[PDB]
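Structure record follows, encoded as structure tokens.
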Amino acid sequence: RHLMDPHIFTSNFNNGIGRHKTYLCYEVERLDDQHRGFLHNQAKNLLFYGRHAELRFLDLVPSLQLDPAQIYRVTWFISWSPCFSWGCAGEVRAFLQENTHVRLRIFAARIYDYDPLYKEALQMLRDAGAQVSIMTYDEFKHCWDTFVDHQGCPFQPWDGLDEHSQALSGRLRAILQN
DNA sequence: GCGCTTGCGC
Ligand SMILES: [Zn+2]
């Protein structure tokens, strides 16, 4: 019942233009959807050091009360591919290792290649047993339906959503193909 | 506010 502003979503998860911010929408499904929601990064503003959207998720993981003797799948739809350089990639892996009853699924709207260590981040997450993928129309539409406060208005894709989505999917497969 | 947007400039 905490929903995102339409303009926020469409100007953040768009895959042709970027923002100086990151959003992460998450779901938790037990296996044999318990919790959902979304958050954004804390901006580094020295005049703090910032906190990436990934690390904020791990911070709230205790509040989700995951039964240690049950199996969960966690899904992120994240506006930027996770970084390596600021340590997001390492910490997620560390968390996955220390838990192991959690299985993770990550869809990114665009690749954070500003980090020149982006290839190592994605491959490091894949090796940890995360699924790393590019968001398509269906994942955008599902996030729209599930987290955006649309007031009953169905998802309207932006121009060239698919060209971009395929081009990025192409890039990511090349990276993970090792 | 204001811009252009892979927080920073003004
Ligand atoms: Zn990061």
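Chain A uses Swiss-Prot numbers throughout; the residues present, in order, are 10-41, 49-63, 66-196.
Looks like X-ray crystallography, 2.9 Å, at least that's what the header says.
Even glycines carry a Cβ here, placed using N, Cα and C.
What Swiss-Prot records for A:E72 is active site, proton donor. Counting only same-chain residues at least 6 apart in sequence, those with a Cβ under 8 Å from the Cβ of A:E72 (active site, proton donor) are A:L33, A:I96, A:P100, A:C101, A:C106, A:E109, A:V110. DSSP assigns A:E72 (active site, proton donor) to a helical segment in the three-state reduction.
According to Swiss-Prot, the Zn(2+) binding site annotation covers A:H70, A:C101, A:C106, on the basis of similarity to another entry.
Around the Cβ of A:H29 (mutagenesis position), 6 further Cβ atoms fall within 10 Å across all displayed protein chains. A:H29 (mutagenesis position) carries neither a helix nor a strand DSSP state and counts as coil. As a published mutagenesis entry, A:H29 to A appears in Swiss-Prot alongside the note: Altered deaminase activity and restriction activity towards genetic invaders.
Here Swiss-Prot notes a mutagenesis experiment, A:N57 to A, with the remark: Altered deaminase activity and restriction activity towards genetic invaders. Within 10 Å of the C-beta of A:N57 (mutagenesis position) we count 20 further C-beta atoms, all protein chains included.
For the mutagenesis experiment A:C106 to S, the note given by Swiss-Prot reads: Altered deaminase activity. According to its DSSP assignment, A:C106 (mutagenesis position) is helical.
In this structure, A:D131 (mutagenesis position) belongs to neither helix nor strand by DSSP; it is coil. Non-local contacts of A:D131 (mutagenesis position) by the CB criterion (under 8 A, 6+ apart in sequence, same chain) are absent. Annotation of the published mutagenesis A:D131 to N in Swiss-Prot: No effect on deaminase activity despite an altered restriction activity towards genetic invaders; the original residue is retained in the structure shown.
The two recorded residues, A:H29 (mutagenesis position) and A:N57 (mutagenesis position), show a Cα separation of 10 Å. For the pair A:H70 (Zn(2+) binding site) and A:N57 (mutagenesis position), the C-alpha distance works out to 5 angstrom. 2 residues between A:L63 and A:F66 have no modelled coordinates; the flanking Cα atoms are 8 Å apart. Of all the recorded positions listed (A:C101, A:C106), A:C101 has the fewest other CB atoms within 10 A of its CB. Taken in sequence order, the recorded positions A:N57, A:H70, A:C101, A:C106 that lie near ligand 1, meaning a CB under 6 Å from one of its atoms, are A:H70, A:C101, A:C106.
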